[PDB]
2 protein chains.
Amino acid sequence: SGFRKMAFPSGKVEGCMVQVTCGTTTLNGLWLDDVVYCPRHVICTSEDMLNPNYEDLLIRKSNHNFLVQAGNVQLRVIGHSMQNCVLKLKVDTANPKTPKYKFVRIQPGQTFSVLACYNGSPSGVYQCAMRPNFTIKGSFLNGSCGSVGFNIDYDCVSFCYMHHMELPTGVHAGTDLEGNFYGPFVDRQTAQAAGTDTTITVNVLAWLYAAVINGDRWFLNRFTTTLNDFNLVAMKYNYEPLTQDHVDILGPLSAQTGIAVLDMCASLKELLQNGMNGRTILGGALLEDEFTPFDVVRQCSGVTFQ
Amino acid sequence: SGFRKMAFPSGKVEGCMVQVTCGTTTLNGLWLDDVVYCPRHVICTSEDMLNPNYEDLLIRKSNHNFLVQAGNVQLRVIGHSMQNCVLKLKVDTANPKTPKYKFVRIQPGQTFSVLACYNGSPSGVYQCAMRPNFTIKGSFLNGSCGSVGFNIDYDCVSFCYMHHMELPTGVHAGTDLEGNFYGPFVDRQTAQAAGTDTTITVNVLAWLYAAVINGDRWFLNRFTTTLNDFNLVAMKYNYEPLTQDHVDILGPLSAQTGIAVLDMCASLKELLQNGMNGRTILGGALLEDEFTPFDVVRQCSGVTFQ
């Protein structure tokens, strides 16, 4: 038993983290096959980040201006290109530790594991979630740009996020592995407003189901609610509107615990209206929203990707 | 910026996780060099766990009764021995992915990363802490026995924990890699009382320093306290007594933020006596105690073990 915020094993990703140097700036790159992916603001300086003309800046750079170090190996760049906000540095040799991988663009509310790196070396791994405003609340210091988020499917690594910048409000923004930013963010040092953030309601319900599986049950009320009447309360507390697609997602969790989805929504409503009253759920005093229903089923059944 | 509960990269540990089968029971083993370490209750059944005579049970077993699978490789056991509560299965070939490693016995309050495994395959990684009562609050299902906790020091892996059993109260107990249990626990299915758990005070202060580094500052009071007068309040709220060794541990954190250790203790005292008043610290409403002062300095400076 027990429930933990759990990250994917990072072995298959560690072997792909390299160091990318261009001029004075260093950040992390992703070495898959014979291509190194890294944020395009590695060709910038601190003053360039204000109003960067990335096309004119990259034209100044040639093939031998990019220093790619893989642990103690250094790769020979035999081609470079700019795909949106990511740089594709064609290298000499293919990464022998290249895992089976895909590039995926996730949706708000989905979760993934982040391998925090500095100078191409993995520092740590933690789980996070794409906020509904396309930001993430991670831990990224200077030199952590290019750190990647991923999911594991048995043997296949689904790369979904690349860290690019810290917003002035302390939150983090990034792109997919095709260089397209999540949200309305641009790789430019300016005031960038992230929209109003809401709580992923379907994630909160999955985390309540996980609490029932583990014994914590004081929040199970004797009332119910409808889908509409719950959404009226959800809008008041900045919660995502629950759709029928979300209710069907919680089907398996509903089947295992014998508690209907609408019955758990009334428990959440009373948690929103009345609070927790000094009690805890799975050792916490806030409603956790960083576990998808697939995350809960994974930890509760013991899925082994190896 | 940002602060996350962060686990060590698990690459060096994944390559050492094997499957150990003896009779009907399966659990995870640790393959370092030519020795496989696994809990000794792999030679038991469900009824054996009541009153197990491990010496008489192991004597019934011979060398070819242990089925060790490493991914798709299966190893040839050429020797077996019982060191306390751990089994040492001498195998034919040495693990080619054996990292530089030590066996360490940690102290209560120290933290480590757990690689949750099932049938010898890594499921996920998360950070935890040795509670003052020598238990851990992890996520261990059936078949997760033999999962190991570890710390990374640059290139060296310090193995410190091996999971053995779930206590009836839902908490977890285990041994070091020499087979010696943490706490008064025995590998026997019975009622085993874990002592009163307290909060690691030195960890809470380190987590408050991390909050100051990240901007959250509303708890910084205009009062102070002495070491004794704080310990009187700490005993009332089930907090570990703060010693001079703990104050010196927080020295670097005190030097970076310009806040004396005793000044932060008065802030914690008012947090204990007055609560949080609906506010949050680093996105949480409870006083986190699973970050050692070394953990905070690590995440704040960007230490890369690779």
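Chain B residue numbers are taken from Swiss-Prot; in order, the displayed residues are 3264-3569.
Backbone N, Cα and C define each Cβ position, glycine as well.
Over in Swiss-Prot, the protein carries these features:
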{"type": "ACT_SITE", "residues": "B:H3304", "note": "active site, for 3CL-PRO activity"}
{"type": "VARIANT", "residues": "B:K3353 to R", "note": "In strain: Beta/B.1.351"}
{"type": "VARIANT", "residues": "B:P3395 to H", "note": "In strain: Omicron/BA.1, Omicron/BA.2, Omicron/BA.2.12.1, Omicron/BA.2.75, Omicron/BA.4, Omicron/BA.5, Omicron/BQ.1.1, Omicron/XBB.1.5, Omicron/EG.5.1"}
{"type": "ACT_SITE", "residues": "B:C3408", "note": "active site, nucleophile"}
{"type": "VARIANT", "residues": "B:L3468 to V", "note": "In strain: Zeta/P.2"}
Distance, B:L3468 (variant position) to the residue listed as 'active site, for 3CL-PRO activity' (CA atoms, angstrom):
39
Helix, strand or coil at B:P3395 (variant position) [DSSP, three-state]:
coil
Distance, B:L3468 (variant position) to B:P3395 (variant position) (CA atoms, angstrom):
16
Are there residues of the same chain, six or more positions away from the residue listed as 'active site, nucleophile', whose CB falls under 8 angstroms from its CB, and which are they?
B:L3290, B:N3291, B:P3302, B:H3304, B:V3305, B:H3426, B:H3427, B:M3428
Name, in the order they occur in the sequence, the residues of the same chain whose CB lies under 8 A from the CB of B:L3468 (variant position) and which sit 6 or more residues away.
B:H3509, B:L3513, B:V3524, B:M3527, B:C3528, B:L3531, B:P3556
At a 10 Å cut-off from the C-beta of B:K3353 (variant position), count the other C-beta atoms across all protein chains.
16
Which one of the recorded positions (B:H3304, B:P3395) has its C-beta surrounded by the most other C-beta atoms within 10 angstroms?
B:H3304
Which of the three DSSP-derived classes (helix, strand, coil) applies to the residue listed as 'active site, nucleophile'?
coil
Quick one: what's DSSP say for B:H3304 (active site, for 3CL-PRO activity), helix, strand or coil?
helix
